[PDB]
Amino acid sequence: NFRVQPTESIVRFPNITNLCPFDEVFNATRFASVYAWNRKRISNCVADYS
Amino acid sequence: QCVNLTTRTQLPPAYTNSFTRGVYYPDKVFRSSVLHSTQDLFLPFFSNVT
Amino acid sequence: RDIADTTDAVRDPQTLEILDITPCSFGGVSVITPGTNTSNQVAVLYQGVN
Ligand SMILES: *[C@@H]1O[C@H](CO)[C@@H](O)[C@H](O)[C@H]1NC(C)=O
Ligand SMILES: *[C@@H]1O[C@H](CO)[C@@H](O)[C@H](O)[C@H]1NC(C)=O
Ligand SMILES: *[C@@H]1O[C@H](CO)[C@@H](O)[C@H](O)[C@H]1NC(C)=O
Ligand SMILES: *[C@@H]1O[C@H](CO)[C@@H](O)[C@H](O)[C@H]1NC(C)=O
Ligand SMILES: *[C@@H]1O[C@H](CO)[C@@H](O)[C@H](O)[C@H]1NC(C)=O
């Protein structure tokens, strides 16, 4: 029997959606204190760790 | 703030023969001229819709 | 999907176009031969392929 072997593998997924707000937590001009720390909960987005 | 509206005309709801309403798409797929048997959360025909 | 319940058409998630998936195009190999005492060459038939 003969089977046409694949040449390459392609991975296609939906476009980049709304980004997680890592710009606010990392590029803010004035951060908070140690005894008073602002706990920011981030969800419903893709987290770009690149 | 909360104000008592009152004027509660306490009447019972009625019943109606739901004939064919309540049929949705059970999955995210395309079928062309295909009679497909599914089993999912549905509303039966000729039901007692309130 | 189709009557046989297999994937045959997918939606491209970035550019909203509809492609169809015709299969891997395999087949069988049938060898047409005379006897080994009669001759030594064969003909190869590939089963039902373009
Ligand atoms: C509305 O009336 C009921 C009658 O018992 C009473 O219990 C309730 O407190 C009233 N609502 C308000 C907001 O006072
Ligand atoms: C449900 O609908 C049927 C059809 O009219 C009726 O005969 C039956 O009494 C209804 N059920 C109730 C509990 O009223
Ligand atoms: C995804 O990005 C491409 C650009 O490469 C664009 O043509 C396409 O319209 C985008 N998808 C959506 C749903 O906007
Ligand atoms: C080939 O020649 C003839 C014709 O088929 C046959 O009778 C003979 O036995 C064969 N010789 C072989 C297979 O060595
Ligand atoms: C292969 O498909 C093309 C497309 O029409 C057709 O012209 C050609 O005759 C086919 N060849 C065979 C061997 O089936």
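In order, the residues displayed for chain A correspond to 317-366 in Swiss-Prot numbering, which applies throughout.
In case you wondered, yes, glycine gets a Cβ from its N, Cα and C as well.
Swiss-Prot lists A:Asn331 to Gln among its mutagenesis entries, and the accompanying note reads: Reduced viral infectivity. Residues within less than 8 Å, Cβ to Cβ, of A:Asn331 (mutagenesis position) and separated from it by at least 6 positions along the same chain comprise none.
Classification of A:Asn343 (mutagenesis position) by DSSP places it in coil, neither helical nor stranded. A simple way to gauge crowding: the CB of A:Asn343 (mutagenesis position) has 7 other CB atoms within 10 angstroms, across all the protein chains here. The note that Swiss-Prot attaches to the published mutagenesis A:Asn343 to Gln is: Reduced viral infectivity.
All protein chains shown were included, and the count of other CB atoms within 10 Å of the CB of A:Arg346 (variant position) stands at 4. Swiss-Prot lists A:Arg346 to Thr among its natural variants, and the accompanying note reads: In strain: Omicron/BQ.1.1, Omicron/XBB.1.5, Omicron/EG.5.1.
Annotation of the natural variant A:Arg346 to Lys in Swiss-Prot: In strain: Mu/B.1.621.
Using a Cβ-Cβ cut-off of under 8 Å to chain C, the recorded positions A:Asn331, A:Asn343, A:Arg346 reduce to A:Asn331.
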